[PDB]
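The structure appears right after this line, and notes come after that.
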There are 4 protein chains.
Amino acid sequence: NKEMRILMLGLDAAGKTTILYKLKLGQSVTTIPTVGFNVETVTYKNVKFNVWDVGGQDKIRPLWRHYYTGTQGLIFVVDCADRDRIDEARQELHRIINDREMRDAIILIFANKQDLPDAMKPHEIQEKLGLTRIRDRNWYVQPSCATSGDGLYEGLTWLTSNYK
Amino acid sequence: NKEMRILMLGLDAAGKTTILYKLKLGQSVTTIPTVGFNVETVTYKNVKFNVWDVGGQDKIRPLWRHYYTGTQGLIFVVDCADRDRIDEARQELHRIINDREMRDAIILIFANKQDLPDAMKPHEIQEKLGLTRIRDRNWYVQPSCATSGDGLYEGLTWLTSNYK
Amino acid sequence: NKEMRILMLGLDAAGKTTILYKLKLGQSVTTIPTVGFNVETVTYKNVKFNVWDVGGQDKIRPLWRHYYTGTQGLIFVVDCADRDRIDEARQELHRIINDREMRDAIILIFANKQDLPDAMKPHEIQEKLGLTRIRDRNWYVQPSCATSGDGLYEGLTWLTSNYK
Amino acid sequence: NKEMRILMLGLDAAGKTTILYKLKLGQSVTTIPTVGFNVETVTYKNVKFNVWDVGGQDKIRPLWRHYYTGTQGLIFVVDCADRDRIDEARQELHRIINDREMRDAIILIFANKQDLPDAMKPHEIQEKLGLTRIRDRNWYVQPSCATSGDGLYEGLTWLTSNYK
Ligand SMILES: Nc1nc2c(ncn2[C@@H]2O[C@H](COP(=O)(O)OP(=O)(O)OP(=O)(O)O)[C@@H](O)[C@H]2O)c(=O)[nH]1
Ligand SMILES: Nc1nc2c(ncn2[C@@H]2O[C@H](COP(=O)(O)OP(=O)(O)OP(=O)(O)O)[C@@H](O)[C@H]2O)c(=O)[nH]1
Ligand SMILES: Nc1nc2c(ncn2[C@@H]2O[C@H](COP(=O)(O)OP(=O)(O)OP(=O)(O)O)[C@@H](O)[C@H]2O)c(=O)[nH]1
Ligand SMILES: Nc1nc2c(ncn2[C@@H]2O[C@H](COP(=O)(O)OP(=O)(O)OP(=O)(O)O)[C@@H](O)[C@H]2O)c(=O)[nH]1
Ligand SMILES: [Mg+2]
Ligand SMILES: [Mg+2]
Ligand SMILES: [Mg+2]
Ligand SMILES: [Mg+2]
């Protein structure tokens, strides 16, 4: 019986709630923007995941500071078709991961909405996010389509196996 | 701790091995046609599934008779694009489910390969299989695309919840 | 604890699956047109509800007769905006409730999709379904909007209060 | 209980991911090109292998220097059919093995894709990589086919035998 605490952060339109509920229930759901946070538990292999879905609306950005404590892995969900805000995404990612508490956290970049006609590929995303500047911890980029569940469990497996 | 035994049967090119290993490992796999059988264990919600993948090649069709015993649910995987063998699929389904041992088995029709240009919808599948003649047990048709994992866990959840 | 068996019947596009999923999960689930049926358990106050969700296609109408046995309450879901087929809805309802097994069942009329631009009002539903001529049993009409959850728990409470 | 740390480096289209997954799962899998890296554990004989699988894109080559520390063996995977770019592999291999930390690592040259119609033979690979001029360490060239497990376990055995 193993346990791991995961924090889900990112800008709006990233699709974190869809990811979390497709993991838990297995079905796609229609969502109302979260003004606080959601806590769901997902069991996969032999490890119990306590996943925290903190909302990404601009009015509750400072709320992220209260859920860094005790985090083992960070899932930064990115809208791979929202090219206009990838700079803000990069800024937020590097503001999160360079704190004192998040130093030991595993960084998983979850590129969602790969089915869109103008979707950005994982390499262009690792370029835009400046991920090549992260050299002291494990990180990975997983393309996905959340409405179908394409790539969720593979990223969860990567989070499970790369925890040391 | 609950347990359930599942038997996977169907014609060749149905994609049962791809389904089983996309459930077990999480990745799409390259396969060689099984001349015997494969056994994998997949725990999902709270129930431990022992899934039996018996090959569907013509030369090992009589092998199906040795794995009816103790079956709680049957997954009949159907190629929803190969229209030319849906009659043999119907024949085999009704030969399986009308045995004495398989009377208490739950019937899940798994229409695979939905992304093909001439894929049959579940309505045409229920018309070609004659599933309306099954009126003494629970049954359900689930369209899927096994390479992406689209709809596998939905069918697994249906098998879990409809066992009474 | 107390138990009650409920059968959900209705035409296509009625929304029975959405109602059941909203009652069970609290989420608005994106659904796929179903062939076959589901069985789900919902606990509300102190009563355990075993709800049967049978499809509404024309080719699976005869399957309704094999799940009448033991029914305590019937939920007849009606698309309150499909004025062109309220007569078909009336035909189906009167064929159901005038059988031998369903005569002791409590009848709840569930007018869904109340927020549509041309939605019918409950009085028009009563007049079109011919419920105004039913004087020999306990029935009640409840409008609803299943995606938001409005009207669902009121109808469930009415079914609970009238079952003794 | 023996342990050994192995670092897998190479150019694009080398096939390191397929090799690692054939070693770990025993089954060839469909792969997505990584831009980060994986860490996987493979147990073979009596020795536990901690294998590092780092991507080989040009923009992530500098990340290799932060995983040299503690290396006991280096697996340099070469596309034996890419005759045009074997000089780049030679340059990179000589830049790796002549560093301060990687000087004491056991070098295994893994020529993958041996079944291709224009595949190079191990002698040609020795001559092209300049390994014939390396007289100060243990090294070994081996052809392989990752999709079938050809030569993977033999190379792992060679790495095991030469590590003391
Ligand atoms: N094409 C496509 N769109 C998606 C996918 N997942 C989510 N969306 C879109 O995401 C939008 C909904 O946003 P949310 O589900 O609320 O995402 P969120 O980040 O959790 O929102 P907040 O909780 O307010 O931060 C919908 O318009 C969907 O169309 C996907 O996998 N594919
Ligand atoms: N497009 C598509 N093709 C699939 C899918 N699943 C399986 N296939 C095809 O199925 C073929 C392989 O057959 P198998 O997966 O081995 O099915 P099988 O009946 O278990 O074969 P044997 O065990 O050898 O008898 C491949 O050519 C795949 O292209 C799928 O989800 N989508
Ligand atoms: N606006 C609105 N639409 C709804 C609501 N509930 C269901 N729908 C619509 O109903 C359609 C889906 O039909 P289903 O949920 O599958 O109903 P069903 O009777 O179980 O369908 P079948 O099983 O194929 O007979 C979708 O297009 C929804 O838009 C609702 O509460 N509000
Ligand atoms: N024929 C053949 N092709 C192979 C073999 N191994 C790998 N490939 C090919 O290699 C390609 C996949 O590239 P990867 O194995 O992911 O190489 P990579 O650069 O390490 O990818 P990343 O890990 O994401 O960086 C596929 O197109 C395969 O066809 C092999 O053993 N035989
Ligand atoms: Mg939003
Ligand atoms: Mg085959
Ligand atoms: Mg339904
Ligand atoms: Mg790799």
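The numbers used for chain B are those of Swiss-Prot, and the residues that appear cover 11-174, in sequence.
Header entry for method reads electron microscopy, 3.9 Å.
From the backbone N, Cα and C atoms, a Cβ is placed for every residue, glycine too.
Sequence-distant contacts of B:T44 (GTP binding site), defined as residues of its own chain at least six apart whose C-beta falls under 8 angstroms from its C-beta, comprise B:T27, B:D63, B:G65. Taken from Swiss-Prot, the feature GTP binding site applies to B:23-28, B:41-44, B:63-67, B:122-125, B:155-156.
What Swiss-Prot notes for the published mutagenesis of B:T27 to N is this: Constitutively inactivated. Fails to associate with membranes. Does not inhibit filopodia formation. Following the DSSP three-state reduction, the secondary structure of B:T27 (mutagenesis position) is helix.
Among the mutagenesis experiments that Swiss-Prot reports, B:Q67 to L is described with the note: Constitutively active. Inhibits filopodia formation and dendritic branching. B:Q67 (mutagenesis position) carries neither a helix nor a strand DSSP state and counts as coil.
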Can you tell me which binding-site residues out of B:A23, B:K26, B:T41, B:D125 are within 10 A of B:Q67 (mutagenesis position) by Cα, answering none if there aren't any? B:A23
Which residue, of the binding-site residues B:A23, B:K26, B:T41, B:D125, has its CB surrounded by the fewest other CB atoms within 10 A? B:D125
Cβ neighbour count within 10 Å, max among the recorded positions B:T27, B:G65, B:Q67, B:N122, goes to B:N122
